[PDB]
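A short worksheet on the structure shown next.
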Amino acid sequence: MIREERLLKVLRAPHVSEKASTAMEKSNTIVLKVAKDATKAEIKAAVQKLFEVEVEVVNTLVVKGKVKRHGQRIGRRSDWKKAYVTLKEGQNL
Amino acid sequence: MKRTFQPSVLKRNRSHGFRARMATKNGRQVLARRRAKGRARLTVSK
Amino acid sequence: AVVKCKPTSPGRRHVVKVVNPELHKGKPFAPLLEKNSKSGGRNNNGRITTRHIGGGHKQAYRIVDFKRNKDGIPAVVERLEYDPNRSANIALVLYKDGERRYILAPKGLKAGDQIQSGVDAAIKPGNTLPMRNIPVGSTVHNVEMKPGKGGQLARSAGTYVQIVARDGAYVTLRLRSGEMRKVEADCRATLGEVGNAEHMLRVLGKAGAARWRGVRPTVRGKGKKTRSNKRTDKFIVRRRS
RNA sequence: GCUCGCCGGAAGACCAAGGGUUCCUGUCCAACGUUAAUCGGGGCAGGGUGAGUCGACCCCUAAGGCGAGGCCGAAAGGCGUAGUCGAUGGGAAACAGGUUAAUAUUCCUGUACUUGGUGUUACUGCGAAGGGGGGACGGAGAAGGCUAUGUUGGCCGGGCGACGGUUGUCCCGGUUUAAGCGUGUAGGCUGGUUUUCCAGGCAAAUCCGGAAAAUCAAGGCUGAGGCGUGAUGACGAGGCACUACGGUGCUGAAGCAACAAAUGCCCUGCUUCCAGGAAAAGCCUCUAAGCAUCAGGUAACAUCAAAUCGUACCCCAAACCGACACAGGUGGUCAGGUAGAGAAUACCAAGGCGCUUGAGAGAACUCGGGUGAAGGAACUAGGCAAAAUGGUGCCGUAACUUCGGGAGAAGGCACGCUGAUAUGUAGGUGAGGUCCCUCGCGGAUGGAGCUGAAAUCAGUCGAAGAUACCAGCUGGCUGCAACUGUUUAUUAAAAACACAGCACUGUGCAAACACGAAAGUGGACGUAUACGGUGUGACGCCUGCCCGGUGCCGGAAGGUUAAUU
RNA sequence: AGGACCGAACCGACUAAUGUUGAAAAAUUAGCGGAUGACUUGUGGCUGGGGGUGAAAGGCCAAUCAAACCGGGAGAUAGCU
């Protein structure tokens, strides 16, 4: 009951980092960058109906953009949400 | 000694916020003239 | 009863305390506490209009009934309470039907007394009945100026009004200020006189007594009458002397 | 890596406002750092903030804001009803241990807990924008118990000392363990149960309140803490095997007794007191219309969900406010050891630092300090600055006085350590056992070990025994002011201000006055023992005579006078 | 209980010195007062300039005040430099 296209568009792409790798090898957790709203229910539905795997708990956080001023030109980064997804049953990448 | 400027977002946005300014007609004229001038930030950016 | 505290130190070196043991000790009737606390003496605009006022200790307001519309229902007085709003004390009267209301306690009213209003109440202190049934020459308190309000005259401590004559539908009084006024006889009146009249004995001891009561200091900066009403001249007979 | 020093009721740690990525890793020294700058709060790239149990959010609320109708005003606009916003308060729930370079009560093992929906079981009177309970409240004081915490004893594992002794009443580190569950103690509060009736709680009500009777006086409510589970669990020094020298896996015993004790809890309590010390929602009971096989409510069962927002970093400073990486200011919580009256002062535990220019020289002079023979305010407008006492218990303590005070008046007595009284005294803390015992969170008992002052005698050390820091100089005369306090931020802190009391004057309630073209509000949800204005300023002796003129009160034979006709 | 005393945090700096182109456009050194109430403070709201407020100095209203800041009258006027 989460509709279509919305589930496909909610998530942007997975995130790769040392912490992400440690989480993957410790608790089989997946770190994703998702849309702005990116509600927990929408993320759950998208993961269930896209990766065909079960999700135990969904945790999300907002990462504030940085500043990369080039000299008298203050340009701030955009805003994106980081979500941690725990499967507990899927031994996939 | 305690200085004059004591930062407070609540006080600033309640004494010079967009809604507070627009509540009275005088603030509406202030906003209109600021828009005519072309100020990037009308009142405050929370 | 006044107790002269020993002059241990200035500021309560010369204080006079007005204590009265029979007054109830403890919390008041909670269901009768509401708003109208310390206002600060500031109008809606926010400017000073009654200068030398402000502050004061927090005080709750107790609803007190003056109409005495309950007629023919005897009530028993249970205790006496001190009302910070008014100098005079109040009496907690429980009606036979179960009503618990407050009323100014006269001097002759003690705990465990029967009070009944109406046109058939006996002529004894504490009762209330229309002035049309009040014998001439009997002192009164809580006098009413127009029926339906209840006791607009003589509400402060030790205030009494002596009836001199009726002279037709109206009735002529003599207020404590020393002036005779004509009032509608249908107005309700309360027999007896108000309670404790020892208000002047206390001297407040020190500055704090007046300061925390809500009175600010008066800062230094005659016979010009300013009475101009021209509507109650007929009602009033002669001014004070 | 080591030595020396400072803070350690902070110069430490945790939070909200504050700033918004300064936090970690890799890399560079042009400027940014008052100096070189491989370093950093500087530049570039990458990573980091995980919530039903934190808080916000959110239901209703105080001060206060907006304001449909409506009032007023030439209009902008002013007040204001229903209503709606508005915390600085109130409402549902979590901890032990571990983890990353950086995040945790958020992730991992466990015990758990609050709320809402879904369907089932059996029962049944359910249903408010209403009533009632409590929510729900002030200053001060205290005793009695308990907890964190600290100390001592045993125990666990390791030691025989770079130099005189150190197998022992010697040293080293530990002797830690949550939320929940049942017990409901110490303590506090309340008098209960049954039946009939009722001008009240806007109409009604089994509910509250009121009136009658029968019965008991033992029933109920609240209530820290300890107890067993929690936990045959976690942690644990120190050890046994693998190392990219950063680290990895396993093992692991004591983990108990006594004392002290808090600002923390019992306590939103107890006593006193005048200055009499908020509202609403959350929860429970009944009724209005309605429904009365329905729908709903009751306890259990299985399941679902608790959306969204910050979780880095400093938070008495290099990160906030002061133009600065500034001798300044910034709310709340944690509060160890030594001696001590303590949260001041002196040194230490964990923790953080030696403060962004250094080395020599050892002159005059400037700043802050140490001692100085003789005099001791003699200098100076001026005891200004400086110098001296400084505590404990005892003796003693004047004039006056409102009998409270003066007063710590002035002036003297002893202050270390050791032994005896008494191998450690009174007090307190306080285990077993006898007797019974609802028989255990029972009582008369009787001493284990610990604090041990205070008091007398004796011995001894030095010039000084409060020997450190900390810590009143002392009395008299005299003008001013009742005392305490308040302002001239930034030349005058008072002899100025007010101050408790007193005197005069005006105010009859739609009160006087003030804010306002005006609705309206303060006065006051008060009523001449109250309020407004003026003058003086506790207390004792008095406020005496005078109405020319100036303001005020009561008004009159009379002279003068506009609008108006 | 004490608008009590001695005395911490806290509260305005009174006194001599430093600083007077400072560390600071008002602080520090060492004494001094209150420190249970006429006390102080955090968080929100109100009193808006011929007005506010003021235990009264004609103080404060943003490092300023015997009348704050901004735009306009306004290139005010000036027998003055």
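If you're wondering, the header gives electron microscopy, 3.9 Å.
Even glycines carry a Cβ here, placed using N, Cα and C.
Per Swiss-Prot, these features apply:
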MUTAGEN   A:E18 to Q  Strongly reduces trigger factor binding
MUTAGEN   A:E18 to A  Binds normally to ribosomes; strongly reduces trigger factor binding
MUTAGEN   A:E52 to K  No effect on trigger factor binding
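Applying an 8 A CB threshold to same-chain residues 6 or more apart, the list for A:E52 (mutagenesis position) is empty. When secondary structure is read from DSSP and collapsed to three states, A:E52 (mutagenesis position) falls in the coil class. The number of other CB atoms found within 10 A of the CB of A:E18 (mutagenesis position), across every protein chain shown, is 7.
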